[PDB]
Amino acid sequence: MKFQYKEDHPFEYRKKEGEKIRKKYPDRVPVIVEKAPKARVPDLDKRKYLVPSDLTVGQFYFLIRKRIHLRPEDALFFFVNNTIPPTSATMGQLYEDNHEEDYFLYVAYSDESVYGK
Amino acid sequence: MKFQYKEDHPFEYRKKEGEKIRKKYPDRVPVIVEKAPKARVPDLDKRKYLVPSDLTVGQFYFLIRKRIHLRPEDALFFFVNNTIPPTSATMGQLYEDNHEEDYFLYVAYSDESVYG
Amino acid sequence: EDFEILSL
Amino acid sequence: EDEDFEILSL
Ligand SMILES: [O-][O-]
Ligand SMILES: [O-][O-]
Ligand SMILES: [Mg+2]
Ligand SMILES: [Mg+2]
Ligand SMILES: [Mg+2]
């Protein structure tokens, strides 16, 4: 459900940026990554990314685990439009199938495989 | 154009400070004050202020002139969102009309009445 | 980053 | 825009 990025910036400015950035960075996609509110995981220092389209979701997952400073014993799951995405998809394919009307892809993360309950 | 306070703190890190300071200091507003690039006046030692809402822009002006050690023959002008604010407005009103999305009001200063 | 708290 | 992107390497 609720991403803080959408509450922090007016839609009009997010969409205008989203349009620009797809032209300027043709091999990357703009992605917001935020902690699900009930997750018992550290927050990220940075939530706003330009991500190579060819990177798989699985590889992006390991990059985000590293940036959270998770220990190996900590579980982590992603949610995109309320579902856990496949690790083999590319970030470009996930973006194409899931970006919002501001041209951003929104990824939530949690230590449990349920979101927003 | 660009405030260095905004390149140092991620929008998330300055907005965190902004939201938590509005509740803690309910009669003051958070204000960043920075020298315009081409200003021929001294740099200001501290950039971050909690300013009483009832203080007028003109009173704030006199405080800032003192903090940069201006002589009375030195001109100084403020710019907020590219406009020079009236001295009779309160800082609370100026904040209500001009704060950015991180809940900070940004004031640039210069010795000339043109910015950027 | 800390604030400079002004009086009225 | 007010919030910077972190540009990840290709
Ligand atoms: O842009 O890559
Ligand atoms: O751009 O790399
Ligand atoms: Mg870190
Ligand atoms: Mg009062
Ligand atoms: Mg001094």
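Numbering starts at 1 and runs along the chain as displayed.
Structure determined by X-ray crystallography, 1.4 Å.
Just so it is clear, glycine is given a Cβ too, placed from its N, Cα and C backbone atoms.
Following the DSSP three-state reduction, the secondary structure of A:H9 (mutagenesis position) is coil. Of all Cβ atoms in the shown protein chains, 18 besides its own fall within 10 Å of the Cβ of A:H9 (mutagenesis position). Quoted from Swiss-Prot, the note on the mutagenesis of A:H9 to A is: Abolished interaction with ATG4B.
Recorded in Swiss-Prot as a mutagenesis result, A:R28 to A carries the remark: Does not affect interaction with ATG4B. On its own chain, A:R28 (mutagenesis position) has A:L50, A:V51, A:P52, A:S53 as residues at least 6 apart in sequence with a Cβ closer than 8 Å to its own Cβ.
According to DSSP, A:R47 (mutagenesis position) is assigned to coil rather than to any helix or strand. One mutagenesis experiment named in Swiss-Prot is A:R47 to A, and its note says Abolished interaction with ATG4B.
Under the heading of mutagenesis, Swiss-Prot lists A:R67 to A and annotates it as follows: Abolished interaction with ATG4B. Sequence-distant contacts of A:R67 (mutagenesis position), defined by Cβ-Cβ distance under 8 angstroms and a gap of at least six in the same chain, are A:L44, A:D45, A:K46.
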List of residues, in chain order, with Cβ under 8 A from that of A:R47 (mutagenesis position) and at least 6 apart: A:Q4, A:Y5, A:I32, A:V33, A:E34
What does DSSP call A:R67 (mutagenesis position) in the simple three-state scheme? helix
